[PDB]
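I have placed the structure first, in the form of structure tokens, so that the comments after it can refer back to it.
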Amino acid sequence: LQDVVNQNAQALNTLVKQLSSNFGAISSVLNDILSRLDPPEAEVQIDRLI
Amino acid sequence: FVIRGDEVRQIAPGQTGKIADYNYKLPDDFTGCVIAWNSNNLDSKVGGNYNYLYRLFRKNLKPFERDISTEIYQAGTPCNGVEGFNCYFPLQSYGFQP
Amino acid sequence: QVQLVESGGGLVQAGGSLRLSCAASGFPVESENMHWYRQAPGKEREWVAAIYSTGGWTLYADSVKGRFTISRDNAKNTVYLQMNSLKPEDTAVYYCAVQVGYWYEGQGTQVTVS
């Protein structure tokens, strides 16, 4: 039971950590990307993050 | 329409610029194209050709709009529709010369 | 026959006040956007002003801030140009150019500063 709980917790934590990865983009937060870049390039970055 | 040399790059979808934001807007999903040809023998005259005008001051345009109104632009004491401080003319001419 | 006649030019002292006039007949003036044409000895011909359709919308060059005043006779399609606070280097010859198709410009008029 402890192993199952730990696996679920680490899977959720891994998902949350992966949520904050650049994936080859300028930044890991889309607000900063929108504030910095232009419509087309920011759209490309958002598509890669997506 | 008629534009200048460096204005060609601004006539394109997704390209930023003063003219590309206040005069003519191309949609992000634009389908079509642009044919530009030099008219130095027709639109240019000795002494300066000033028939062609472009908006200079504006608060943004969505794709494919026409803004024929050129009401005076307020930059922030308001001048109340009179040329003076904190407000300048919204249109500017090109002044093409040979 | 579409023609231009010039009026108002002549010798003047700095600081005067007069009417300058280009009278043309045979076509409407609100049809398009005319401009004005100045000649002085130098590099090339030098622009002054032009007004546009749908309102006066008078535009002046950077060296002519707030001096020329224009009163405008819409009933009988006539120009009136009105000069203020004259200083010397603008000794020139004046034309008024309009568009109805072919390129058109008249004979002009002489203006001097003493």
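Chain B is numbered as in Swiss-Prot; the shown residues are, in order, 400-458, 460-476, 478-499.
Just so it is clear, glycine is given a Cβ too, placed from its N, Cα and C backbone atoms.
Natural variation at this site is recorded by Swiss-Prot as B:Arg408 to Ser, annotated: In strain: Omicron/BA.2, Omicron/BA.2.12.1, Omicron/BA.2.75, Omicron/BA.4, Omicron/BA.5, Omicron/BQ.1.1, Omicron/XBB.1.5, Omicron/EG.5.1. For the natural variant B:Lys417 to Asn, the note given by Swiss-Prot reads: In strain: Beta/B.1.351, Omicron/BA.1, Omicron/BA.2, Omicron/BA.2.12.1, Omicron/BA.2.75, Omicron/BA.4, Omicron/BA.5, Omicron/BQ.1.1, Omicron/XBB.1.5, Omicron/EG.5.1; May enhance affinity to human ACE2 receptor. Here the residue is the original one, while Swiss-Prot reports the natural variant B:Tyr453 to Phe with the comment In strain: B.1.1.298. Among the natural variants that Swiss-Prot reports, B:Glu484 to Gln is described with the note: In strain: Kappa/B.1.617.1. Among the sequence features in Swiss-Prot, the natural variant B:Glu484 to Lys is noted as follows: In strain: Beta/B.1.351, Eta/B.1.525, Theta/P.3, Iota/B.1.526, B.1.1.318, Gamma/P.1, Zeta/P.2 and Mu/B.1.621; May enhance affinity to human ACE2 receptor. B:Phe486 to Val appears in Swiss-Prot as a natural variant; the accompanying note says: In strain: Omicron/BA.4, Omicron/BA.5, Omicron/BQ.1.1. Quoted from Swiss-Prot, the note on natural variant B:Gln493 to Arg is: In strain: Omicron/BA.1, Omicron/BA.2, Omicron/BA.2.12.1.
Positions of the features from Swiss-Prot, shown on the structure.
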residue  : record           : DSSP class
B:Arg408 : variant position : helix
B:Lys417 : variant position : coil
B:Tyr453 : variant position : strand
B:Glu484 : variant position : coil
B:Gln493 : variant position : strand
Greatest C-beta neighbour count within 10 angstroms, which of the variant positions B:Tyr453, B:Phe486: B:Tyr453
Sparsest Cβ surroundings (other CB atoms within 10 Å) among the variant positions B:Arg408, B:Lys417: B:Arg408
Cα separation, B:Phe486 (variant position) to B:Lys417 (variant position) (Å, whole number): 22
Fewest-neighbour residue among variant positions, criterion Cβ within 10 Å, set B:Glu484, B:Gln493: B:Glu484
Spatial neighbours of B:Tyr453 (variant position) among the variant positions B:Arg408, B:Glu484, B:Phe486 [C-alpha, 10 Å]: none
Nearest recorded site to B:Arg408 (variant position) by CA-CA distance, among variant positions B:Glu484, B:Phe486, B:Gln493: B:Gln493
Rounded distance in angstrom between the Cα atoms of B:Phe486 (variant position) and B:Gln493 (variant position): 18
